[PDB]
Amino acid sequence: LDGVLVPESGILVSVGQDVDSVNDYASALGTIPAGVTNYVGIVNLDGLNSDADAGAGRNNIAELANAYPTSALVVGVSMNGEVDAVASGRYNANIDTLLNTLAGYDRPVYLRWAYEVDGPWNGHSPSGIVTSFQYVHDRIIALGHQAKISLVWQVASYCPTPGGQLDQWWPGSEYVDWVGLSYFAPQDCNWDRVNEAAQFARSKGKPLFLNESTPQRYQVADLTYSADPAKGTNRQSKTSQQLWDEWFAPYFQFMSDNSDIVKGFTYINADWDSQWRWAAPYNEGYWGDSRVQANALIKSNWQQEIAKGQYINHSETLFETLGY
Ligand SMILES: O=[N+]([O-])c1ccc(O[C@@H]2OC[C@@H](O)[C@H](O[C@@H]3OC[C@@H](O[C@@H]4OC[C@@H](O)[C@H](O)[C@H]4O)[C@H](O)[C@H]3O)[C@H]2F)cc1[N+](=O)[O-]
Ligand SMILES: *[C@H]1OC[C@@H](O)[C@H](O[C@@H]2OC[C@@H](O)[C@H](O[C@@H]3OC[C@@H](O)[C@H](O)[C@H]3O)[C@H]2O)[C@H]1F
C-alpha cells in the first residue's frame, strides 16, 4: 500500500481506549483528538454497533464515530481465542460487516487485526494469523475499501516473551500497511522488545504505530510507581517530574530515535484501576492510572509536547495529511 493512509511526514496523535476515557481526555484537555480508539471482537461484533463493557471500559464504535466525526478511527479487533476458525471462514460474514461498517464512516480507519499477534495469551496459531491477514487485506480491496481502511499488524513487544520470534507471525509485506507495537514497561528489558519490533518494521519498509501505550504500573493522580507487575505492591512515591522523566520523556525519545518509521501512536489515557478487569485485587496484572489530566505538571508537559510540529493533531486538513 505504498504510503496509502500513512502520512508523508508527522506522527498521528490518537487517544484510547474506551469511549468514556476518550471523552474525559477531550473534555479535560479542551481538544478534539486527531484519532480515537475502541475494540471489537470478531465473534460477536461486540462494541461495533452498540455498547460492550466487559471490564476494560465501554466500547461503542457507532457512538465514538458520531462523537468524533472528523477524527481518524483506530480499532482493535480481537479474535476472541478463535483465530483458526476465523482463518477457516466461520466468521466471514462478520468480517464483511465490520469492514463495510467501518468504510461507511468515510474517514481514515486503522484496523489492528488480531492485535498483539504474538502475545501467547491470544491463543493464535502462526498459520491462522498469516492466513487471516491475507484474507482481510484482500477482502478490503474486494469490497472497494482500500482508500479508507489501513491494516495494522501489531505485536505485543512484551519483555517476558523471548525475542527473535517475529518472522513466523509475518504474513508478507503485501498484506500489511503498518507494523504496530505495545509500549508499556519496556524498561523491564532495556527496551529490547520494542526496539526489536521497530527494527522489524524498518526492515520490512513499514511505518510503525505505537498502538498501545501507557505508563504501566504508575499512578498519575497518586504519584506512585510499583515494580510488581502482578499486584502493584510496595508502591513508591514519585514526584511528578520524576514520573515525566521516567516514562514520558523516554516514550517521546523512542519516537525520535525511530523517527524514520514512527508515524502514529495511541496513548491510553484512563484510570485503569476503575475498570474491573484491571482493578484490585489484580487478576490480570497491575496497570495504574494514566490520565495526564490527573496531575498539572504531567498535563502541561503532555500538551506542550504533542503541540510540537512533528505531531499531527486535529484540524480541518487532518484527513488530507493522513492520505484520505
Ligand atoms: O503480572 N503480570 O505481568 C501480568 C499478569 C497478567 C496480565 O494479564 C493480561 O493482561 C493483558 C490482557 O491484555 C490479557 O487479557 C487476556 O486477553 C485474552 C483473553 O482470552 C479470552 O479468554 C477466555 C476465552 O474463553 C476467550 O476465548 C478468550 O478470548 C483473556 O480473557 C484475557 O485475560 C491478560 F491476560 C498481564 C500482566 N502484565 O501486565 O503485567
Ligand atoms: C494491550 O495491552 C493493554 C490491554 O488493555 C489491551 O487489551 C485490550 O484492552 C481493551 C479491551 O477492550 C480488550 O478486550 C477485548 O475487547 C473485545 C472483546 O471481544 C474481547 O473479548 C476482549 O478481550 C483487550 O484485549 C492489550 F491489547
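Quick note: numbers on chain A are straight from Swiss-Prot, i.e. 23-346, in order.
Yeah, the Cβs are placed from backbone N, Cα and C, and that goes for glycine too.
According to Swiss-Prot, the features are:
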DOMAIN    23-293  domain 'GH26'
MUTAGEN   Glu138 to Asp  Very low catalytic activity
MUTAGEN   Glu138 to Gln  Complete loss of catalytic activity
ACT_SITE  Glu138  active site, proton donor
MUTAGEN   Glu234 to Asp  Very low catalytic activity
MUTAGEN   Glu234 to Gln  Complete loss of catalytic activity
ACT_SITE  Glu234  active site, nucleophile
MUTAGEN   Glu268 to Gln  Catalytic activity reduced by 30%
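Mapped onto this structure are the features recorded in Swiss-Prot.
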residue : record               : DSSP class
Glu138  : mutagenesis position : coil
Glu234  : mutagenesis position : strand
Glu268  : mutagenesis position : helix
Least Cβ-crowded entry, counting other Cβ within 10 Å, from the mutagenesis positions listed as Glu138, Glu234, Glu268: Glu268
Residue pair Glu234 (mutagenesis position), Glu138 (mutagenesis position) - Cα distance, angstrom, rounded: 10
Residue pair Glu138 (mutagenesis position), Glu268 (mutagenesis position) - Cα distance, angstrom, rounded: 25
